[PDB]
Amino acid sequence: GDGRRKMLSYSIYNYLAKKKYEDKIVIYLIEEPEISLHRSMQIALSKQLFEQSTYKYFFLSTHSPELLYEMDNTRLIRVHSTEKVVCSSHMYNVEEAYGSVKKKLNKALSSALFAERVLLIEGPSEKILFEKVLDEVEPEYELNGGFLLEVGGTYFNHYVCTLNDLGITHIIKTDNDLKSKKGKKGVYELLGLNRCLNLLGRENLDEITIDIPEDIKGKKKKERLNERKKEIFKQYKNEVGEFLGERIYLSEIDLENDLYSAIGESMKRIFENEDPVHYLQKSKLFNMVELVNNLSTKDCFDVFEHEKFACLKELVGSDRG
Amino acid sequence: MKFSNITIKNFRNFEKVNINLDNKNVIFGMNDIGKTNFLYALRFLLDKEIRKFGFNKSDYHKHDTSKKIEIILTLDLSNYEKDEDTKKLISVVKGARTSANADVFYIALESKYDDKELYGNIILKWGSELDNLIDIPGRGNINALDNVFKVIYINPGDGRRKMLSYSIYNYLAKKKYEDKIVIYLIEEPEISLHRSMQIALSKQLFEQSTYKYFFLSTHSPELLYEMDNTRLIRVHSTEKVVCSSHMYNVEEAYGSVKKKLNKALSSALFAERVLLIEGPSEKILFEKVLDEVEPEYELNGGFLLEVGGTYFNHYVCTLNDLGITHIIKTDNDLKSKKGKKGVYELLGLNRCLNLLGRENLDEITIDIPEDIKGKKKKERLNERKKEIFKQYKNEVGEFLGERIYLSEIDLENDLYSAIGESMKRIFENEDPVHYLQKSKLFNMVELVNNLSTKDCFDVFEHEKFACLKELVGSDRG
Amino acid sequence: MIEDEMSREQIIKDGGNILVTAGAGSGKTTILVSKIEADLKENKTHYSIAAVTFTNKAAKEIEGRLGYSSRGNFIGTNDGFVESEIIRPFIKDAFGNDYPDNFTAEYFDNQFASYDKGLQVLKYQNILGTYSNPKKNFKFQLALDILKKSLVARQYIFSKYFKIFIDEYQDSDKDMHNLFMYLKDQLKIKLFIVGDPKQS
Ligand SMILES: Nc1ncnc2c1ncn2[C@@H]1O[C@H](COP(=O)(O)OP(=O)(O)OP(=O)(O)O)[C@@H](O)[C@H]1O
Ligand SMILES: [Mg+2]
Ligand SMILES: [Mg+2]
């Protein structure tokens, strides 16, 4: 048959390299090892290729994202598809702080290494909304080398340094958050602004505090936190402009307030409430599916040619000039 | 008009295998299991260049050469009007059709070994009944089956030459074979192909009308990103060769989320045991626990599938018709209705009851004082979820018998039931559950940064996390 | 250029029913084989044509003028076309398995002139006779009866046969005209009829 003959031939070559060539320096040159191979055998070959010490020196050409699931301490070379043949090199390492989330990062980055323009989103609600909008506007976005990459609970530097060293265009759409500290009441740290300032090459900002009355909670406490986020986004305006020059797109409050700025009369029509923003934020997965089941054409274009959604126009690549 | 069935008896690794078919068939499976021996059964039936050499000793089941090789194909033929291919079949056959059985057709292949000339002669037949199959008439090297079907077999600088050769094969099928029924047999088209070209081949193969009939064998999940109106065939890796079939369709209710479902399910079709979870927080926690306990789980055929904002029926029907083990871990939720205050619906219990084969329950109504909000409202809702989980106990037991695992309140309360001393140690609060539930994507990373060995085992051998022991597959018996 | 090429564009590129008011003979065979080779040139699908004559000498002369065709085009007499295309593949599907498949036309002994005694001597003696009236056709009436009876015969001659080219219509019976009208009106087959100016 196939496959097991190829995996037999790998063990024949590794047995001949272990036995006959103890006195020599062995370099493997592997040309496309995913051919006629199951993906579980690709993950097994990836674990043997990056974890074991029997492949000390190799050069690997591949087309498969599932065979880069175990990558660490390697050198990634990308050949660019431009008019001049440019090779870009990156020394890929995974840090000791990221060792508990290593497999998630390697699967997500290993699918994204074979792209040209990568949009970095937070969770699956952005994936549902942007897949509906990019299905209705430009449905061949992934044929042309676009990618959607959900990066949750991380500080963006690993993905941006790996894609920036390889010549792959990274776009980040995010929002500024006020995370409450553990063991402390009333003191909120600026999460999204420190993530974007850490991407720009700055230090982390100081922990701000805001005081509320104790009976004031519920929807009113979220409105006080929203106007506090609006005052932070107003006062740090020249940092937001140089985030915007470096393809970092910070929202004022959330994604939902930008969507209410774009398609908010349709959101009042669908949800039939006076607060369509709060109703989607009560349950984010089920109400985004309920919203994208009821949008159509000329709502997705209202999302796409809005000024708060220029990350999608960067991802497609259509320019006026 | 339409393929319906193929029955393969006493061939190379098929003893008696019956497969329901359609147009646009996609077959998948493991290595050395018989994917390309399925396509050689179609080459020996319908292509003359394979059929002219006969059968060897090695084409018989377990080198026996005393049984008869029999390959029978069933055609549907129910639409005589408006389809030109039914007229293309009916104008050649002329004498074995019956008006009482005018909406079925059979093309059969028989072979008995000689064991003097050392040769297996192939005799082809058609008919409209399974008894009285007359021989296909022919003169010389040409019979009348070759006047109907034309079989194009595709098997692969590089890359751009193969996509040129696809256009050469489609140009020759558009120009020279207008009067014939064309069947494509494609054997692994992901070889030396970039993944954008695989998505482009998937879109051309499933959306355009230039591939009316094909049989596709593949190993690549990116070439099933656009699958719709197809027949999925899985060859099982057991001690007996079993082929399962599913008629894959995407509903009109799921048409706005079709690409997300197709990417998530197309990665999950190449597995053996699939766990269905809700979001990425379960993915982060289960990837940390399965990294610490059984780190070769995806080598052995396990898969973590995040499904969100759906009703579980599409994935369970596709994985259950293909013979793939599906495990669902979920939690019961009280979703608030739009335009109505105080009336909730029982969302996780309705999802499990819709999976089991029942109807949705009635909308419950719980009322609260208006000043009582914040953390006390969530405690009243958790006590209402506990009363729902206590009163529907015999439904929860038969969810548990069908590998559905419904939580009492949430994942986080089960995690506090397992490792909650360590959750008190890490978060240093009196409420470790609520601090985890404030920012879910950042405190789960903060939690799994600080766990180690014997906390992941306390997650793993707990009785509220038997879905992980189902996903790995380790049994005491 | 001008009216000669315009008249050739009219008389070559037709697609409908053809009825030419021309005499018997006088070069009709050359324009018939020119129409047959123009219809074989102009067709690109899987359909096939039929040619019906009376004598075997004109049939082998037409087979000499065409040569070889691999499209399944039938050229022959009317009794051979009815016997090999209508009667023999569909008698077992129309009237059951009691009637024989193979049969020979021997009309030198039986002179029976009724339909009921004809059907009981195909049932019992398994041979066919001829009528005492010479303006009769038992085989064409049997072909019309089993084309009215069978569904798959109508499906086969709707799927295969496209046009029928008829020669020597001046000496014909009304049953052949009834069967050709039954092929014309329902199953959509064009007709090419040559004839006579007056009497002859
Ligand atoms: N005559 C025979 N008798 C018994 N077993 C046979 C015979 N011919 C083939 N086989 C078996 O059938 C299998 C042939 O593998 P095959 O190439 O069909 O698999 P596959 O699923 O297409 O593989 P891959 O995924 O690696 O491309 C082997 O297990 C072989 O032992
Ligand atoms: Mg194979
Ligand atoms: Mg190459």
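Chain A residue numbers are taken from Swiss-Prot; in order, the displayed residues are 258-578.
So this one's electron microscopy, 2.8 Å, going by the header.
Keep in mind that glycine also has a Cβ here, set from the backbone N, Cα and C atoms.
Here the residue is the original one, while Swiss-Prot reports the published mutagenesis A:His320 to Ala with the comment Retains endonuclease activity, ATP only partially inhibits endonuclease activity. For A:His320 (mutagenesis position), other Cβ atoms within 10 Å of its Cβ number 21. According to its DSSP assignment, A:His320 (mutagenesis position) is coil.
DSSP gives A:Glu379 (mutagenesis position) a coil state; it is part of no helix or strand. Long-range Cβ neighbours of A:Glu379 (mutagenesis position) (same chain, at least 6 residues apart, Cβ-Cβ under 8 Å): A:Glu407, A:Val408, A:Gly409, A:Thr431, A:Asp432. In Swiss-Prot, a mutagenesis experiment is listed as A:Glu379 to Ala, annotated with the note Loss of endonuclease activity.
Per Swiss-Prot, the feature divalent metal cation 1 binding site maps to A:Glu379, A:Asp463, A:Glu464; the stated evidence is similarity to another entry. Look at A:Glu464 (divalent metal cation 1 binding site): DSSP puts it in coil. Taking Cβ-Cβ distances under 8 Å and a sequence gap of 6 or more within the same chain, the neighbours of A:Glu464 (divalent metal cation 1 binding site) are A:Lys438, A:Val444, A:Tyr445, A:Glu446, A:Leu447.
Residues or ranges marked as divalent metal cation 2 binding site in Swiss-Prot (evidence: similarity to another entry): A:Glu383, A:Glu513. Non-local contacts of A:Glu513 (divalent metal cation 2 binding site) by the CB criterion (under 8 A, 6+ apart in sequence, same chain) comprise A:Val534, A:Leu537, A:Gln538.
According to Swiss-Prot, the mutagenesis experiment A:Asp511 to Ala carries the annotation: Loss of endonuclease activity. Under the three-state DSSP scheme, A:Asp511 (mutagenesis position) falls in the coil class. In sequence order, A:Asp432, A:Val534, A:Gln538 are the residues of the chain that are 6 or more apart from A:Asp511 (mutagenesis position) and have a CB within less than 8 Å of its CB.
In this structure, A:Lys541 (mutagenesis position) is part of a helix by DSSP. The annotation that Swiss-Prot gives for the mutagenesis experiment A:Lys541 to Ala reads: Loss of endonuclease activity.
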Query - Near chain B - the recorded positions A:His320, A:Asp463, A:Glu464, A:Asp511, A:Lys541, filtered by Cβ distance under 8 Å - result: A:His320
Query raised in the report: For the binding-site residues A:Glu383, A:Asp463, which one has the sparsest Cβ surroundings, going by other Cβ atoms within 10 Å?
Result: A:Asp463
Query raised in the report: Reported as an integer number of Å, what is the Cα distance between A:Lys541 (mutagenesis position) and A:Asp463 (divalent metal cation 1 binding site)?
Result: 30
Query raised in the report: For A:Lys541 (mutagenesis position), what is the tally of other C-beta atoms lying within 10 angstroms of its C-beta?
Result: 18
Report summary line: Integer Å value for the Cα distance linking A:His320 (mutagenesis position) with A:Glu383 (divalent metal cation 2 binding site) is 28
